[PDB]
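Below you'll find the structure, written out as structure tokens, and then a few comments.
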Amino acid sequence: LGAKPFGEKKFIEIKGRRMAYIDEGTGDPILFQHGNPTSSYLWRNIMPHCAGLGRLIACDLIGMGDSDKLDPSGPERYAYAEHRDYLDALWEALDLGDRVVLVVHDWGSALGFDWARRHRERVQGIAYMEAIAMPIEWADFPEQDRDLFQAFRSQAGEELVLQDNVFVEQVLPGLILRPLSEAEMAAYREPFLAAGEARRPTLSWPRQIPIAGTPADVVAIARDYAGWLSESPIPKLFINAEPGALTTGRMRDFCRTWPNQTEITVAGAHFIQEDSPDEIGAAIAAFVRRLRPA
Ligand SMILES: [Ca+2]
Ligand SMILES: [Ca+2]
Ligand SMILES: [Ca+2]
Ligand SMILES: [Cl-]
């Protein structure tokens, strides 16, 4: 494993804000996108496996990692649409070209899948894991975390997350099978050390998950890329997890119907990158080598 980050953080001004990201190497991009409540740090032990296979990029979503917070922050800030506007602009500013390989997880997959559907001609391949592949129902949500997420999506959410930082301190470790080190948790809580709005992104995200028809805008967006992905011939790599968490049951059955897809199973719950980074990195690298033959 390892607690040291991959490359050095770079910064760029987007919509009057400063966003952080990792950009190492040359060639066609291999774009890694994290979800909630992580950052580019999530891919630190996976990105190395793709050394020399392309331009390795990992962006910190707005309000997360080393990216700027959006003040004034509040209940209406950090919704999917806002995150998309900033990520779209960052990805445009990075001059990615037209043969991009996406590696997505959690909210990074919702964002990545949507971007791919909108820029399909520029997508060479899609590797995904523990993703939001379609709108779901409460019965599809992981049983052990179901009540907690229903609470996030209620008035109790502010105290749980903004005051007590539950997504970072409880959910994150709770969905990783192996024990995290002091430095690893320090890296994960760093962007959220301050109580209050600094932690808003970690609360707004669960309130955006397309569950039982709400929120309607994200449900529609997910229904859109779900339908598209089920018909798209773009090569895909589905990294299934055991026991897994989000991508299980019906969603997993759905993902398994997607065309031109390779699948492997690795040990892990939700944040599988912390449990099987070498298996994941090796799979992604092989995927890319097949997509980019010499
Ligand atoms: Ca080219
Ligand atoms: Ca309940
Ligand atoms: Ca654990
Ligand atoms: Cl979430």
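Going by Swiss-Prot, the residues shown for chain A are 3-296, listed in order.
Method on record in the header is X-ray crystallography, 1.8 Å.
Cβ atoms are placed via backbone N, Cα and C, with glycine included.
Marked as domain 'AB hydrolase-1' by Swiss-Prot on the basis of sequence analysis: 31-155. Record note (Swiss-Prot), mutagenesis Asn38 to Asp, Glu, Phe or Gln: Loss of activity. The unchanged residue is displayed. The chloride binding site annotation in Swiss-Prot covers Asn38, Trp109 and rests on experimental evidence. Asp108 to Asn appears in Swiss-Prot as a published mutagenesis result, with the remark: 58% of wild-type activity. Among the mutagenesis results in Swiss-Prot, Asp108 to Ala has the note: Loss of activity. The residue drawn here is the original one. The active site, nucleophile annotation in Swiss-Prot covers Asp108. What Swiss-Prot says about the mutagenesis result for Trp109 to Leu is this: Loss of activity. Here Swiss-Prot flags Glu132 as active site, proton donor, drawing on a curator's inference. Among the mutagenesis results in Swiss-Prot, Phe151 to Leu, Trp or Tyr has the note: Increase in activity. The residue drawn here is the original one. For the mutagenesis result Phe169 to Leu, the note given in Swiss-Prot is 31% of wild-type activity. For the published mutagenesis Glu244 to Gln, Swiss-Prot gives the following note: 38% of wild-type activity.
Features recorded in Swiss-Prot, as mapped to the structure shown.
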| residue | record | Cβ neighbours (10 Å) |
| --- | --- | --- |
| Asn38 | mutagenesis position | 23 |
| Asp108 | mutagenesis position | 26 |
| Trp109 | mutagenesis position | 25 |
| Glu132 | active site, proton donor | 26 |
| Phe151 | mutagenesis position | 19 |
| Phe169 | mutagenesis position | 23 |
| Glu244 | mutagenesis position | 12 |
- Between the mutagenesis positions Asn38, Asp108, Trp109, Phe151, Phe169, which lies closest to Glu244 (mutagenesis position), Cα to Cα? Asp108
- Given the mutagenesis positions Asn38, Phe151, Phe169, which lie within 10 A of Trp109 (mutagenesis position) by CA-CA distance? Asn38
- Note on the structure: Near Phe169 (mutagenesis position) (Cα-Cα within 10 Å), the recorded positions in question, chosen from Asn38, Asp108, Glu132, are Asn38
- If you check the mutagenesis positions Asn38, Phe151, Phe169 one by one, which have a CB less than 6 Å away from any atom of ligand 4? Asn38
- Message: Considering Cα atoms only, can you say which of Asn38, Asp108, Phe151 is the nearest neighbour of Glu132 (active site, proton donor) among these mutagenesis positions?
- Response: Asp108
- Message: Which secondary structure state does DSSP assign to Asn38 (mutagenesis position), in the simple three-class scheme?
- Response: coil
- Students should find that the Cα atoms of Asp108 (mutagenesis position) and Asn38 (mutagenesis position) sit apart, in Å rounded to an integer, by 7
